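Asks: Take this structure first; my questions come after.
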2 protein chains.
Amino acid sequence: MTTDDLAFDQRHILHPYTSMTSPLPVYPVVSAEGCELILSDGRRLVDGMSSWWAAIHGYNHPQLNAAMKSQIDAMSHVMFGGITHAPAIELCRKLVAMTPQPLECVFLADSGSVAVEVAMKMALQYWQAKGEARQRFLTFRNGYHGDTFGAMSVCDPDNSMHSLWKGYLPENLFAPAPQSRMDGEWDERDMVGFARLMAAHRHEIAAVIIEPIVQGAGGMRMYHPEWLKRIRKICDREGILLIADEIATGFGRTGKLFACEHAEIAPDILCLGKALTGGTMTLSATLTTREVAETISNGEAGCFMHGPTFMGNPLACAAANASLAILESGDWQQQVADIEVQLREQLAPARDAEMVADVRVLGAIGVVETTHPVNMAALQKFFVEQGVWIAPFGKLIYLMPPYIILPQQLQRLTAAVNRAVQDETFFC
Amino acid sequence: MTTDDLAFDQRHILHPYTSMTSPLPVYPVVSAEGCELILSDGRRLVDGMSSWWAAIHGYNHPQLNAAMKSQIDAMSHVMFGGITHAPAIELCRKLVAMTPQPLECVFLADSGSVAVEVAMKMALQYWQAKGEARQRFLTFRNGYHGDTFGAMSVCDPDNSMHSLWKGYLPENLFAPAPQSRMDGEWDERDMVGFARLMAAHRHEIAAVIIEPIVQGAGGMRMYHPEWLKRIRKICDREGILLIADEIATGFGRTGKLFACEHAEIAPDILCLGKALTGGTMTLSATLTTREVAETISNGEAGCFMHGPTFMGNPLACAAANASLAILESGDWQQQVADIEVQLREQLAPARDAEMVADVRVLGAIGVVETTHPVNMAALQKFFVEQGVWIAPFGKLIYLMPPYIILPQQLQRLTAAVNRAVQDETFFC
Ligand SMILES: *Cc1c(COP(=O)(O)O)cnc(C)c1O
Ligand SMILES: *Cc1c(COP(=O)(O)O)cnc(C)c1O
Ligand code: NA
Ligand code: NA
């Protein structure tokens, strides 16, 4: 990789949420292996991010690799209209089996945002079919559900700058962000906001949508499981659908197979993505109940009106099947538990740094919230120099590493974060 | 695939736009090679659909395969935030190079619908940065832009059943579907409807969005290039962005590399999907002008507000690079031209058939519109018994074969269509 390449990237290639006129450096990656990324210049970095949650088995994994190659030899893709195939059936078998009982109807899609759009459309078509006028969504503040219009409409209005689409995006209902902590005590006073909204709008709410336990992109918040119990009961009582968006929490990340398990509840609709394929390629799934799938099909439309071109892509399905096969071994449980203990122990010291607001950990997620925002270019460079890849945002320096990360490798990530927060150099 | 597997699929697996209560037959495909799909019982089907436009090089292509397997050895995926990599760079060089000059900034995304969503958000943010109150889209009737909420808002209100979502979708402006055929003379009376809208709302329109030349999912309609020439001019005059959605028309399909060429015009925003990866896996691209990309960034939000987790996916990018490399050889041009001749010649006779409402052909697209809807289950079955894979819908029996289809294979397709439309058997 040459510098002319880098210049082409800078002037012609957009990257996620970053300016084009005023870019910030980017690092060339040539390959990746185990828990390491490899830059063009030969520098090896311990990945603390799993490429944004997804790469839970790390990189160049032999089982994922083998699964993908063998599928390519059968067929990379065939359309799913009027056709079915083994990778899709196997995957749906696994997804149905590993999730709560009521969740038994699978809609495969390409991306997490699309999975959410699917969930939202199911909710909408569901009520239309029952002849009830329900078009509104009730969601938590500090939530994040994707970047497409529908998903944007249920993301934190401040966190996502809704003043940009003010007038274009429907106005949903935003209850306060859960205050009670996964770590601490429950407080009944936390429920009043949501109760008020639900009481004042029960008749127009199609669905409640939330990220179970962890609100990821909107603040890496970790809230008390009683919230989900409560929400599930309120939805049951009112006859309203519950959508759990586990695109981030799914597949072991919080120490349980799905974060819903922390409350022992089942949503009516479940959105999955990111780690689904083990971070090899994009795939998503939206699962729902029989009651929802059948109601939709028996109404005016006569079907659920969605179908991405690449729905059920065999290759992505093979990768997912292989990712899930690793998880079937149950090994992830102790791997995540050990990562939890190690994050708690090693991030603790950060609590005494001047720049640190909070330190929270759940499963293989460890977060250091800062008092001031990070200086991106600056902190990212520091992290690279330490031989680690960490992608901080706002006031959040966090770790979500692969489950197979070696205690030594994790020790490196933790040392770098501690060292990053010891003065204001990398802040503002 | 056991019968139990197929039982599981019917009961638990949602397919595109179909009922979960009154499910129609699906066919179990184990692999694919060349232009053929292979079922579980060993039977081979000539593929007339390109797995919905995308597999322009057929299946199990040696080149595509090796490029995919090679990327897998380096890294199937890594995150795109603060990181760049060879496949994305190479892919973006080609897209910029192969498209009109003004289009030099690429936003890579996961799927078509998302690419459209991206295009729509650019337009809104563009006008946001210029402090202009523009949130309406102007599009054509019979248009299709994807299944996500934003994309649905510019899809045909009828074809897409807007009644279902009345109240959730922003209400855009819909001008009459292009009357003048790509096969015929131009009637300036065709412009009234559009002009009437463009006037009364020129103050409100953020962008004009249309599929160039071929309105695909909305009716496989083929209209005269003059519409594009005129639309561009009107957009230039009012200073309105033009979004050309070429997710279906891109990469050779209509006889030109890009359908926009048929009118030698250039969009402000261009959406690419489907055939981009040679139908191996999902990937999309939205290209735009420096002016748009800079405006947005130098805007108040500071960047373009969008970023899919799997943005720039190396594996997909390398499949796309291999696919474009095949197009670089230039063969598609005559491969497509020949297909167009064969389609024109061999579908001609369907015009003597009683169930046929119209026959139209453009590039590697052949359409036999019928007077009555098809019996999907019965027709598909007939086609499979004739050794071909054709996916009809509504009143359209159409073909979009791989560019590498042999003439005798193309012949079994067109014969199958001709035989299907002779009477009422497979209809209503
Ligand atoms: C990442 C994420 C999404 C969206 O996934 P994309 O694949 O980026 O569209 C949606 N919801 C949550 C909670 C996520 O974390
Ligand atoms: C198929 C198509 C889309 C949608 O692409 P998906 O990948 O199915 O989301 C958008 N626009 C046009 C013209 C299309 O043909
Ligand atoms: Na289940
Ligand atoms: Na160009």
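This entry, so its header tells us, was determined using X-ray crystallography, 2.1 Å.
In case you wondered, yes, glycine gets a Cβ from its N, Cα and C as well.
Swiss-Prot lists these features:
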- A:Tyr17 to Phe: Severely reduces the aminotransferase activity (MUTAGEN)
- A:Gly112, A:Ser113, A:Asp245, A:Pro308, A:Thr309: pyridoxal 5'-phosphate binding site (BINDING)
- A:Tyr144 to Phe: Severely reduces the aminotransferase activity (MUTAGEN)
- A:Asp147 to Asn: Loss of aminotransferase activity (MUTAGEN)
- A:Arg253 to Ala: Has only a small effect on the rate of reaction with DAPA (MUTAGEN)
- A:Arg253 to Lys: Increases aminotransferase activity toward SAM (MUTAGEN)
- A:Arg253 to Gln: Increases aminotransferase activity toward SAM (MUTAGEN)
- A:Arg253 to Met: Loss of aminotransferase activity (MUTAGEN)
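Help me understand the surroundings of these features in the structure.
Replies: Sequence-distant neighbours of A:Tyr17 (mutagenesis position) (same chain, 6+ residues apart, CB-CB distance under 8 A): none.
Remark: A:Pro308 (pyridoxal 5'-phosphate binding site) has A:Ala109, A:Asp110, A:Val114 as non-local neighbours, by Cβ distance under 8 Å and separation of at least 6 in sequence.
When other Cβ atoms within 10 Å of the Cβ of A:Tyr144 (mutagenesis position) are tallied across all protein chains shown, the result is 23. The DSSP secondary structure for A:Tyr144 (mutagenesis position) is coil.
Classification of A:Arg253 (mutagenesis position) by DSSP places it in coil, neither helical nor stranded. Under 8 Å, Cβ to Cβ, and six or more positions away along its own chain, A:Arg253 (mutagenesis position) finds A:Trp53, A:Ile56, A:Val214, A:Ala259, A:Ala275, A:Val336, A:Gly363, A:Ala364, A:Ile365, A:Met400.
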Asks: Please find, for A:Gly112, A:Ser113, A:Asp245, A:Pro308, A:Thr309 as listed binding pyridoxal 5'-phosphate, the greatest distance between any two Cα atoms, in Å.
Replies: 23
Asks: Check A:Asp245 (pyridoxal 5'-phosphate binding site) against DSSP and tell me helix, strand or coil, would you?
Replies: strand
Asks: Around the Cβ of A:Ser113 (pyridoxal 5'-phosphate binding site), how many other Cβ atoms lie within 10 Å? Please give the count over every shown protein chain.
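Replies: If we count other Cβ atoms within 10 Å of A:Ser113 (pyridoxal 5'-phosphate binding site), we arrive at 31.
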Asks: DSSP on A:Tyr17 (mutagenesis position), three-state: which is it?
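Replies: DSSP assigns A:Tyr17 (mutagenesis position) to coil.
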Asks: Between the recorded positions A:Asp147, A:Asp245, whose Cβ has more other Cβ atoms within 10 Å than any of the rest?
Replies: A:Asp245
Asks: Rounded to the nearest angstrom, how far is the Cα of A:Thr309 (pyridoxal 5'-phosphate binding site) from the Cα of A:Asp147 (mutagenesis position)?
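Replies: Here the two Cα atoms are 19 Å apart.
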Asks: Considering only CB atoms and a limit under 8 Å, which recorded positions from A:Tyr144, A:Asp245, A:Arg253 lie near chain B?
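Replies: The answer is none, since no candidate qualifies.
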